[PDB]
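Here the structure is laid out as structure tokens; the discussion comes afterwards.
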Amino acid sequence: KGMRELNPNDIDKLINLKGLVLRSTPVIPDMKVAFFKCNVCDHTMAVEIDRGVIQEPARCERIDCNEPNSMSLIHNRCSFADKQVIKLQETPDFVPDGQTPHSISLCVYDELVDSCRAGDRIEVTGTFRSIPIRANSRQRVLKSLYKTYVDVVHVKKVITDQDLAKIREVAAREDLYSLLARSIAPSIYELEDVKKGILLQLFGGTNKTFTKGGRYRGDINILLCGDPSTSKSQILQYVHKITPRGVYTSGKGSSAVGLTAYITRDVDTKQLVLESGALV
Amino acid sequence: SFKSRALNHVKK
Ligand SMILES: Nc1ncnc2c1ncn2[C@@H]1O[C@H](COP(=O)(O)OP(=O)(O)O)[C@@H](O)[C@H]1O
Ligand SMILES: [Mg+2]
Ligand SMILES: [Zn+2]
């Protein structure tokens, strides 16, 4: 379903959504089983929580001691679970006429906590729940408009021995260099040396950990300068697709600070933080 | 003159 097609009819039903993660709150402890201790006889009992309500006892459950209202909650002995709140923004494609994309809040508990990072495309299955909002802190009064959110039950972020036996077969091929150089950029024609140079950058040198000095890194830097119409930008895009991480920065569209890192402040936490530039 | 009840520590 689309984020703009959820109606009241579809409340309390299992739906499937896809979107982009925008922001996630830190871990929130959610109580599961409460712990009570009698102030008089030092008797301890555990009571369950139903619908966010503690089934507190009126008086001590022991027979000899029955002092009413003498039970107290020991905060640090109650069982707890994990809770987290995420904000999901619909994919840019779904936007009908170029407006601000809508967002829907999600809740994930236990294992699914810290499963999706900020700025990732995920597909989430959960229950489309509804819940009241209290008009003010100090009253049971409720607003007539209900808040909508999704109770997530599954999240999907959108080597075998057989493969290893297969991979080891290619390495035996005598013309492996040509095969890989021809497969890295199928479309580009008669640039075998350029392709070979590009390929060796993906593999990279060898890493060395080195005390009594500094680390030595096997990273290769390549410059492709030549006449305009030749396939330079095409190879740039082709390699940009293959690599797992990379930023397609251009000329005059990037800044000195923008490449390295930007100093900023976090509004939510009100602390000085720094972002990661294109190079970082 | 007054009504009082007592809770003993040994009862713990
Ligand atoms: N050897 C080649 N193989 C495939 N396409 C080529 C080749 N030489 C030129 N072209 C074509 O010419 C165009 C060159 O544009 P572009 O790669 O953007 O040049 P540059 O990025 O160097 O300005 C490409 O769109 C590409 O389709
Ligand atoms: Mg170019
Ligand atoms: Zn008691």
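The residues of chain A that appear here are 312-469, 501-622 by Swiss-Prot count, in order.
For all residues, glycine too, the Cβ spot is worked out from N, Cα and C.
Per Swiss-Prot, the feature ATP binding site maps to A:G568, A:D569, A:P570, A:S571, A:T572, A:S573, A:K574, A:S575. Within 10 Å of the C-beta atom of A:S573 (ATP binding site) sit 17 other C-beta atoms, taking all shown protein chains into account.
Counting only residues at least six positions away in the same chain, the Cβ atoms of A:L566, A:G568 sit under 8 Å from the Cβ of A:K574 (mutagenesis position). Record note (Swiss-Prot) on the mutagenesis of A:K574 to A: Loss of MCM2-7 complex helicase activity.
Taking a Cβ distance under 6 Å to any atom of ligand 1 as the criterion, the binding-site residues A:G568, A:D569, A:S575 reduce to A:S575.
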